[PDB]
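The structure under discussion appears below in the form of structure tokens.
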Amino acid sequence: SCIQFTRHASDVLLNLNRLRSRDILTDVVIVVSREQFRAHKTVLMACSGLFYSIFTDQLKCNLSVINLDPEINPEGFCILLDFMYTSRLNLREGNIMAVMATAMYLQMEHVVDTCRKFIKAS
Amino acid sequence: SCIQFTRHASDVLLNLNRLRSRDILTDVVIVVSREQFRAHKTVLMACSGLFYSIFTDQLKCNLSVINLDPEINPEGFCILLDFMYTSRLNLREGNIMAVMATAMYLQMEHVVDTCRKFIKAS
Amino acid sequence: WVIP
Amino acid sequence: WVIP
Ligand SMILES: O=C1Cc2cc(Nc3cc(Cl)ncc3Cl)ccc2N1
Ligand SMILES: O=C1Cc2cc(Nc3cc(Cl)ncc3Cl)ccc2N1
Ligand SMILES: [Cl-]
Ligand SMILES: [Cl-]
């Protein structure tokens, strides 16, 4: 018999993104080639099957630095990290291949699905 | 020119609640009278003006235990913590006064607004 | 607020 | 997915 506040989840994610932009309570650095991205482990886990597996591991859960596979493109990662914190995906002709490959590696099934649909259309 | 995934914020919050139920990556205990509640500092901050102020404080940001004012009712807190992680508020005749008082203390303005509306109706 |  |  609960009541529900429709905008609550969106408002929570918006505030988590504000904490990320101000570097507040970030507890991990994701290294992609030369590039470094600060984030919250919980948000990464909530969005990615790969980070979920990494941070539930009794040894890796305690790491402050995570290095991604050298094939991962920093721009593709940046676009996906922005999507994690906003629900908005900056999908363009020039980045779609790098975004799909990064989403497959990160295990972000809904992003993989839209990339496959957008590629098929063209 | 981004695209948006409508269910992303809800799915993120659902996964954060799953991490909470399994006690994964929880980094704070909230003490309310004899009762203890484990949570994620980021989620508490995203939902509450009080926790936002506490965890942006250079000294308090590092505490693993936070004790609430002794006037705070553990059930009112439990109902509000559930709302933070689900968007669902278990508002009932027998708990509405304790929920409103706890929401005013936690600075959760949208919960305070619905409690004031439900009280006015009766 | 809604009835979910 | 939608156009926001
Ligand atoms: O495409 C995806 C997105 C995703 C997210 C998560 N994260 C969780 C899943 C569960 Cl059941 N509880 C808690 C968490 Cl944080 C796992 C796999 C995948 N795959
Ligand atoms: O009723 C409310 C809910 C709430 C949430 C937060 N938390 C934030 C606010 C901003 Cl601007 N950036 C980041 C965060 Cl985590 C502050 C005050 C209140 N009042
Ligand atoms: Cl996804
Ligand atoms: Cl609220």
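What you see of chain B is 7-128, where the numbers are those given in Swiss-Prot.
Looks like X-ray crystallography, 1.9 Å, at least that's what the header says.
Heads up, the Cβ atoms here are built off N, Cα and C, so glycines get one too.
Taking a C-beta cut-off of under 8 angstroms and a sequence separation of 6 or more, B:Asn21 (mutagenesis position) has no same-chain neighbours. In Swiss-Prot, a mutagenesis experiment is listed as B:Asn21 to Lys, annotated with the note Abolishes interaction with NCOR2 and HDAC2, no effect on interaction with CTBP1 and transcriptional autoinhibition; when associated with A-116 and 376-Q--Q-379.
Swiss-Prot lists B:32-99 with the feature domain 'BTB', giving sequence analysis as the kind of evidence.
Swiss-Prot documents B:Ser59 to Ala as a published mutagenesis change and attaches the note Abolished ubiquitination by the SCF(FBXL17) complex. In the three-state DSSP scheme, B:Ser59 (mutagenesis position) is classed as helix. For B:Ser59 (mutagenesis position), the Cβ neighbour count at a 10 Å cut-off comes to 12, with all displayed protein chains included.
Spatially close to B:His116 (mutagenesis position) yet at least six residues away along the chain is no residue at all, judged by Cβ distances under 8 angstroms. When secondary structure is read from DSSP and collapsed to three states, B:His116 (mutagenesis position) falls in the helix class. Under its mutagenesis annotations, Swiss-Prot gives B:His116 to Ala the following note: Abolishes interaction with NCOR2 and HDAC2, no effect on interaction with CTBP1 and transcriptional autoinhibition; when associated with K-21 and 376-Q--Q-379.
With a cut-off of 6 Å between Cβ and the nearest atom of ligand 1, the mutagenesis positions B:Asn21, B:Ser59, B:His116 reduce to B:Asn21.
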